[PDB]
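Here the structure comes first, spelled out in structure tokens, and everything after it is commentary.
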Amino acid sequence: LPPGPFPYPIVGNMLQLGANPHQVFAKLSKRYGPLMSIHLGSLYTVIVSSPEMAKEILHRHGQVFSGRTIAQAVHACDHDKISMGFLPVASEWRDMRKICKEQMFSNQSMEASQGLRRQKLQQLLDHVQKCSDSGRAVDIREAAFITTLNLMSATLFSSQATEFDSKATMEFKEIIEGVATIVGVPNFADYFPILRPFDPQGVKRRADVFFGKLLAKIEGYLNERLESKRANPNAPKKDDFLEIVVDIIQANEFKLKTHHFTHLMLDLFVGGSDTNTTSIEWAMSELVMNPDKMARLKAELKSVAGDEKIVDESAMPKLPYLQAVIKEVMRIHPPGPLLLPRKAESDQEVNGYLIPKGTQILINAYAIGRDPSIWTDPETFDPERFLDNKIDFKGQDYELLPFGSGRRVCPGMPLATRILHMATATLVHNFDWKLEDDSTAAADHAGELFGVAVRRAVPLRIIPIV
Ligand code: HEM
Ligand SMILES: [Mn+2]
């Protein structure tokens, strides 16, 4: 087996992990190497911590390592048996991946929904403008969360509510927060198989409630669209993912049931929520903490957008510094620092070590992004490192893996980058910014809180200036 820290009876290595396990794993891998054994109680895990080993696991042996380790929480509403995020690579997963790549996240689809998203960007601008008038700080975590939910709702469901903090959006927010609280803490049933039939912390039961609420909402939207289409056969077609779902269901060419589609919408909605919210906040934190970089981005946006307040998504090729800024945020702050777990589908030798069937595989993208043998001055926020650099986060550069790579690489990437780029551009282009309170600025920026997505422990509060 790969080398690793001595595991104690019962607990294995769990007592050493602390509040930020990705940081502890990063330190440990400097000692034990880029394939490292970790015993999470009885859940045997191998941590992968170099571009070389990431390529061996995700690419060379990409089929063997194409499964997922499935948390007990994911059994909520039988999601484990239905979800593209957790099913093994087989016909159902392949069909859903095809629908995502060719239909939902196609260039045509993303382009068709730019208008839907533009409304939500305008609402963010309005919210910040009100704060600017009163000289009050913007809670960037809250504003990013609401904006992300709005942009996701707009794209998935054509939600066109005129209030920034609409009823539907705030209901989604409560559900997403609920999921995060449930899963952000260790479920002992994941680590001790004898506890699985007991659900001793009520994690699965509580997840049932929140997944159930999300599924009921999505089912309601689907039913409403089905009826509205039946009743209005001459109305123009909507430009959202729900329209695609209806058309696929009615064409009946896939061996998939209605529940595959509703659980798929659930995965897309949840998938894009905490990840984008935390990333927008980190982007703003980095830019405010590094004023020369804020100035360079503002200058780019001024030259391209001029007096226009809301940048067109189609202008992205004209904005290389904005692209570089977001690559650099992804390098330093991958929202899932250990990605999503993979699993060995069979015994496989890698670099002379046996990885047994069933092993949980965690790619420490955070460690790779901060490794000084890979990235010069890795703790420095330096978007210029990406200018005229072909390195990207699409999965082909094993130094930069915030969306993963190989078989299960993030399918929402085309929508995620539009959300990250446009929310960041909207905030930066339209206002100057200062910290509400800078007395502990450096500590506030450095301190992370582990969870579904890693976040700044102290929410970023910044005052917009005209
Ligand atoms: C900045 C935002 C995002 C980051 C950093 C991110 C990151 C990831 C990562 C690391 C994985 C696992 C990849 C692997 O196993 O190799 C993933 C899977 C997934 N993501 Fe994303 N994601 C983001 C936004 C989104 C968005 C916007 C959607 C939907 C619109 C989405 C939907 C999914 C789904 C459904 C999977 C499961 C794919 C599978 O297992 O086949 N994510 N995400
Ligand atoms: Mn189950």
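Residue numbering in chain A adheres to Swiss-Prot, whereby the residues present occupy positions 28-493 in order.
Cβ coordinates are placed from backbone N, Cα and C, and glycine is handled just like the others.
According to Swiss-Prot, the mutagenesis experiment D301 to E carries the following note: Acquires ferruginol monooxygenase activity; when associated with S-303 and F-479. Secondary structure at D301 (mutagenesis position), as computed by DSSP, is helix.
Spatially close to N303 (mutagenesis position) yet at least six residues away along the chain are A171, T175, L178, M179, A443, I446, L447, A450, judged by Cβ distances under 8 angstroms. Listed in Swiss-Prot is the mutagenesis experiment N303 to S, annotated as follows: Acquires ferruginol monooxygenase activity; when associated with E-301 and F-479.
Among the features that Swiss-Prot reports, heme binding site is placed at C437. Neighbour count (other Cβ atoms within 10 Å of the Cβ, all protein chains): 23 for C437 (heme binding site).
Recorded in Swiss-Prot as a mutagenesis result, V479 to F carries the remark: Acquires ferruginol monooxygenase activity; when associated with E-301 and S-303. According to its DSSP assignment, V479 (mutagenesis position) is coil.
In the three-state DSSP assignment, the secondary structure recorded for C437 (heme binding site) is coil. With respect to ligand 1, the recorded positions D301, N303, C437, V479 contribute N303, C437 as residues with a C-beta closer than 6 angstroms to one of its atoms, given in sequence order. Taking the mutagenesis positions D301, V479 in turn, the residue surrounded by the fewest other Cβ atoms inside 10 Å of its Cβ turns out to be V479. Spacing of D301 (mutagenesis position) relative to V479 (mutagenesis position) is 7 Å (Cα to Cα, whole number). Cα separation, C437 (heme binding site) to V479 (mutagenesis position), rounded: 15 Å.
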